[PDB]
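Trainee: Supplied in structure tokens, the structure appears directly below.
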Amino acid sequence: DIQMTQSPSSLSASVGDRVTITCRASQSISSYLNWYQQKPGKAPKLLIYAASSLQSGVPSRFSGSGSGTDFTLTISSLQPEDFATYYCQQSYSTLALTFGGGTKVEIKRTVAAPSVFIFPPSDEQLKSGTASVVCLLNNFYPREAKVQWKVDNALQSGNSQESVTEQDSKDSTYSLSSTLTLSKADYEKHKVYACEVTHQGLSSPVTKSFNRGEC
Amino acid sequence: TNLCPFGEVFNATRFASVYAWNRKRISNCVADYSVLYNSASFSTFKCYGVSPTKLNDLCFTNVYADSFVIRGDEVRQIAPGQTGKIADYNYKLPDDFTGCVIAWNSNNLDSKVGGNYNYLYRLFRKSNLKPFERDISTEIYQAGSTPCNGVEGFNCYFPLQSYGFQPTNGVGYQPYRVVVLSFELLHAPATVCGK
Amino acid sequence: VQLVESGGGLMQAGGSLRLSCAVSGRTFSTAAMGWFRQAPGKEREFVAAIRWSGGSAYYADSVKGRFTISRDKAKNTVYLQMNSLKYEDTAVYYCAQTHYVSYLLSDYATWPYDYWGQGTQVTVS
Amino acid sequence: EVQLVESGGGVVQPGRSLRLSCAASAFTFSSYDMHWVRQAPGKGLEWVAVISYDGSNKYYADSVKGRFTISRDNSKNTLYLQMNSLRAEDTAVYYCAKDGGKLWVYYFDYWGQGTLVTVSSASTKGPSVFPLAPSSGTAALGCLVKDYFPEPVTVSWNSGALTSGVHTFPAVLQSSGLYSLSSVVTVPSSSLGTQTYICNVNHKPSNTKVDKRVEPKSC
Ligand SMILES: *[C@@H]1O[C@H](CO)[C@@H](O)[C@H](O)[C@H]1NC(C)=O
Ligand SMILES: [Cl-]
Ligand SMILES: [Cl-]
Ligand SMILES: [Cl-]
Ligand SMILES: [Cl-]
Ligand SMILES: [Cl-]
Ligand SMILES: [Mg+2]
């Protein structure tokens with residue numbers, strides 16, 4: 001089938017900058033490449049159809065280009081109402097329409113250091129049988145932040161899952177909550193529960209740990 | 001009255017091999033495409049460059065109907081930008097191809113209890129076929145340094161291999177009859193219109 | 001799809017004999033012909049085979065250099081020239097037809113053919 | 001002024017059937033090819049099906065072919081999508097889209113707001129709310145809404161009084177099929193014994209309201 005590779009996966013830019021997004025196809029599409037916009041929660045909205053044909057009712061600052069495989073979408077001067085995830089969709093494969101991955105445009109700001117907080121499982125939860133260790137990374141930028149769970153200096157992967165908020169409307173910062181989920185028998189087998197955090201705004205990796213049942 | 005003869009192309013009693021694919025020229029006839037819509041007996045239906053819904057109200061200078069037989073694992077190769085034994089050595093579609101590819105499982109017709117070996121395919125070729133090229137030459141392929149003077153043997157193989165179509169074949173190795181409709185629009189009168 | 005052998009009989013050692021094999025029916029469905037022989041006490045063994053297209057031939061090592069296989073496409077008949085007949089050549093010679101097209105000519109020495117003939121007797125004295 | 005309104009989405013067990021419907025307005029609906037497009041939670045967009053303007057041609061993706069069916073009623077200006085034999089992969093937000101027809105190929109002119117379709121084999125369960133006690137330059141605490149289905153749950157702090165500094169994270173579908181959600185709030189480290197913090201959790205699908213006391217760990 002036809003795969004649509006869209007790079008970069010996510011870019012950071014401020015208002016007024018010449019934003020350009022690249023869409024590359026696995027094979028040749030003449031000029032049947034379309035560009036859409038989707039705000040968080042809202043529905044998609046057509047911007048460019050057929051390489052570089054502007055849809056009626058779309059500002060003139062949006063413009064497409066490219067033919068064959070390497071296509072481009074350019075915003076001459078960025079405006080505040082344009083911060084959204086932009087998709088590209090090929091049409092040449094009529095009965096097999098495929099979309100790109102998307103290019104979320106975030107608001108560029110200064111680098112913010114995350115405040116890390118680690119929460120042990122509540123005593124009420126331990127009565128049920130499950131145990132949850134919550135590590136909180138608060139108010140950082142960009143969202144590229146690695147969260148590493150260590151249990152008795154043993155790296156942990158696959159036990160947890162993360163969740164990130166969108167860019168904050170006040171200070172334009174992200175937040176992350178890693179939830180380490182395991183049973184009770186797996187919780188008493190170990191003692192040290194740590195949360196290593198690596199972020200661009202950290203001169204060195206920061207670790208927030210606690211020993212089980214010591215407070 | 002002058003309906004395009006899509007019936008004798010799809011409902012043809014017998015089909016040709018993929019290396020010697022048969023081409024039918026469609027000209028001077030009202031194109032009734034309702035035989036593709038109603039017939040749900042199709043396994044693979046993919047169009048490129050044009051949409052089937054907005055096709056019955058559009059004229060063309062000529063329509064070409066190419067038909068051949070391949071197996072299921074090779075049906076995916078009948079598309080622009082594909083590579084493989086069929087795409088490179090038997091039937092190649094250009095990168096700007098504008099048409100539709102139709103295929104259906106013909107295991108009930110193109111299979112014998114002793115294996116139907118009448119459908120062949122080209123195995124070796126010194127170069128890849130150009131778009132819409134039909135090569136039926138049986139020249140002995142030279143695979144080694146020793147030149148073949150038309151004789152077979154050490155690194156001198158016959159270029160055509162026969163398909164093995166049995167009723168108990170896996171779905172990937174069962175025969176499929178493919179019909180490739182291609183649409184051209186030149187600076188000439190359009191004789192093929194839809195209705 | 002019929003196969004009819006002819007030309008066999010008694011022959012002195014060192015002599016030469018020519019075999020024929022007529023094909024009738026689906027005559028344009030022929031991919032390759034093949035000659036086989038079987039002594040009574042022994043099993044069937046491959047002799048020679050020729051591809052209908054091009055005309056390339058493949059011979060068994062026991063007859064290579066002495067036997068020559070050929071075919072006339074218009075008449076649809078495969079011939080087998082048998083020069084320098086030895087006592088070990090005495091067998092019933094069958095001709096076989098197939099529609100299987102193998103890229104490798106040597107496969108026709110072990111491939112099970114589609115139709116066979118009744119066979120003709122060849123005796124070397 | 002082109003409007004499309006999807007409806008019919010809900011929660012359904014695997015293998016069951018669901019019937020979606022689109023409602024077109026303010027354009028000649030019977031003279032355009034109509035599409036369905038779905039989007040899984042967190043994933044991207046995936047085209048689904050197409051029906052001709054007269055309702056005579058029906059085309060599908062390989063992922064849903066022989067499983068879904070698309071139809072339309074021009075007299076009622078509506079677009080139908082019957083979803084038979086629903087699998088977990090079909091959990092997505094389905095949109096209807098007008099074609100436009102300005103090119104030889106399909107593009108998407110106007111989009112509806114979409115309807116949510118969730119396929120899961122779990123019954124409606126009430127959330128379990130647990131506190132996140134802080135410790136001893138500010139501090140942070142929160143509530144853990146774990147093991148619930150389906151979406152969503154409404155979480156407020158101090159009955160709506162606490163607004164600034166609150167973070168409610170998107171839920172995550174854990175392997176049990178249920179949902180787990182985290183909500184935290186950062187307060188000054190000084191006001192930790194006087195000010196009372198209570199998170200207000202409400203799960204209307206299960207009809208469960210819960211208020212949990214959140215006080216610091218004691219030792
Ligand atoms: C081909 O044959 C089928 C029945 O086998 C028939 O339904 C169909 O209409 C035929 N095609 C045409 C173009 O008439
Ligand atoms: Cl969204
Ligand atoms: Cl021509
Ligand atoms: Cl002689
Ligand atoms: Cl209306
Ligand atoms: Cl109508
Ligand atoms: Mg979480």
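Please read every residue number as a count from 1 along the shown chain.
Every residue gets a Cβ built from N, Cα and C, even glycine.
So Swiss-Prot lists the following for this protein:
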- B:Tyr121 to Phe (Swiss-Prot position 453): Decreased HLA binding to NF9 epitope. Increased binding affinity to human ACE2 (MUTAGEN)
- B:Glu152 to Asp (Swiss-Prot position 484): Increased replication in human TMEM106B overexpressing cells (MUTAGEN)
- B:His187 to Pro (Swiss-Prot position 519): Increased resistance to human covalescent sera neutralization (MUTAGEN)
- B:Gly7 to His (Swiss-Prot position 339): In strain: Omicron/BA.2.75, Omicron/XBB.1.5, Omicron/EG.5.1 (VARIANT)
- B:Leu36 to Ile (Swiss-Prot position 368): In strain: Omicron/XBB.1.5, Omicron/EG.5.1 (VARIANT)
- B:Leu120 to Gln (Swiss-Prot position 452): In strain: Omicron/BA.2.12.1 (VARIANT)
- B:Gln161 to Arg (Swiss-Prot position 493): In strain: Omicron/BA.1, Omicron/BA.2, Omicron/BA.2.12.1 (VARIANT)
- B:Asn169 to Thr (Swiss-Prot position 501): In strain: 19B/501T (VARIANT)
Trainee: Please give me the CB contact count at 10 A for B:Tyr121 (mutagenesis position), counting all chains in the structure.
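Mentor: Result for B:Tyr121 (mutagenesis position): 24 other Cβ atoms within 10 Å.
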Trainee: Among the variant positions B:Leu36, B:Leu120, which residue has its Cβ surrounded by the fewest other Cβ atoms within 10 Å?
Mentor: B:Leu36
Trainee: Between B:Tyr121 (mutagenesis position) and B:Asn169 (variant position), what is the CA-CA distance rounded to a whole number of Å?
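Mentor: Cα-Cα, rounded: 18 Å.
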Trainee: Would you please pick out, from the variant positions B:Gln161, B:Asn169, the one with the fewest other Cβ atoms within 10 Å of its Cβ?
Mentor: B:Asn169
Trainee: Would you pick out, from the recorded positions B:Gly7, B:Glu152, B:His187, the residue whose Cβ has the largest number of other Cβ atoms within 10 Å?
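Mentor: Answer returned by the neighbour count: B:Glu152.
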Trainee: For B:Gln161 (variant position), which of the three DSSP-derived states applies: helix, strand, or coil?
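Mentor: It is in a strand.
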Trainee: Looking at the recorded positions listed here (B:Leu36, B:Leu120, B:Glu152), whose Cα lies nearest to that of B:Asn169 (variant position)?
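Mentor: Closest candidate to B:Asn169 (variant position), judged by Cα separation, is B:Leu120.
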Trainee: What whole-number Å value do you get for the CA-CA distance of B:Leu36 (variant position) and B:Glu152 (mutagenesis position)?
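Mentor: Distance (Cα to Cα, whole Å): 45 Å.
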Trainee: Filtering B:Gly7, B:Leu36, B:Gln161, B:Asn169 (variant positions) by proximity to ligand 1: which pass a Cβ cutoff of under 6 Å to any of its atoms?
Mentor: B:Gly7
Trainee: According to DSSP, which kind of secondary structure is B:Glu152 (mutagenesis position) found in, if we only use helix, strand and coil?
Mentor: coil
Trainee: Could you check which of the recorded positions (B:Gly7, B:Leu120, B:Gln161, B:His187) sits closest to B:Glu152 (mutagenesis position), going Cα to Cα?
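Mentor: So, spelling it out, the nearest of the recorded positions is B:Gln161.
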